[PDB]
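A quick write-up on the structure given underneath.
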Amino acid sequence: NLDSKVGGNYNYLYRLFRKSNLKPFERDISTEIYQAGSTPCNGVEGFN
Amino acid sequence: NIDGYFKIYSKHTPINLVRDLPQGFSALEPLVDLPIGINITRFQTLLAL
């Protein structure tokens, strides 16, 4: 209840998936967008 | 660069030649250890011009 409000806490963020598994005690600060397809992403809803 | 650390070993010894490293034996005692929490793949030194 300490970390709960009726408005809600949407600041908390997580990475659903990554290119490779993280090593123990390793911190990743990059917000890179995964190049699933050969085409560039550019932060659009394009090819995967 | 292991376990999120950076171990430094140092040793000072005078030299009397100008060619290359001498034919000697010397150990490197630890001097300091401080943590880095990011993987490192490349590096470059700095020189006084």
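Shown for chain A, in order and in Swiss-Prot numbering: 440-487.
When the header is checked for method, it gives electron microscopy, 2.6 Å.
Each Cβ is built from the backbone N, Cα and C atoms, and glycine gets one as well.
Here Swiss-Prot notes a natural variant, A:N440 to K, with the remark: In strain: Omicron/BA.1, Omicron/BA.2, Omicron/BA.2.12.1, Omicron/BA.2.75, Omicron/BA.4, Omicron/BA.5, Omicron/BQ.1.1, Omicron/XBB.1.5, Omicron/EG.5.1. Sequence-distant neighbours of A:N440 (variant position) (same chain, six or more apart, CB under 8 Å from its CB) are absent.
Among the sequence features in Swiss-Prot, the natural variant A:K444 to T is noted as follows: In strain: Omicron/BQ.1.1. In sequence order, the list of same-chain residues 6 or more apart from A:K444 (variant position) whose Cβ falls under 8 Å from its Cβ is empty.
Annotation of the natural variant A:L452 to Q in Swiss-Prot: In strain: Omicron/BA.2.12.1; the original residue is retained in the structure shown. Shown in sequence order, the list is empty: the chain has no residue 6+ apart in sequence with a C-beta less than 8 angstroms from the C-beta of A:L452 (variant position).
Swiss-Prot gives this note for the natural variant A:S477 to N: In strain: 20A.EU2, Iota/B.1.526, Omicron/BA.1, Omicron/BA.2, Omicron/BA.2.12.1, Omicron/BA.2.75, Omicron/BA.4, Omicron/BA.5, Omicron/BQ.1.1, Omicron/XBB.1.5, Omicron/EG.5.1. In the three-state DSSP scheme, A:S477 (variant position) falls into the coil class. If you take the C-beta of A:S477 (variant position) and look for same-chain residues 6 or more apart in sequence within under 8 angstroms, you find A:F486.
Quoted from Swiss-Prot, the note on natural variant A:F486 to V is: In strain: Omicron/BA.4, Omicron/BA.5, Omicron/BQ.1.1.
Swiss-Prot documents A:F486 to P as a naturally occurring variant and attaches the note In strain: Omicron/XBB.1.5, Omicron/EG.5.1.
A:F486 (variant position) counts 11 other C-beta atoms within 10 Å of its own C-beta, drawing on all protein chains shown.
Proximity to chain B, taken as a Cβ less than 8 Å from one of its Cβ atoms, holds for none of the variant positions A:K444, A:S477, A:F486.
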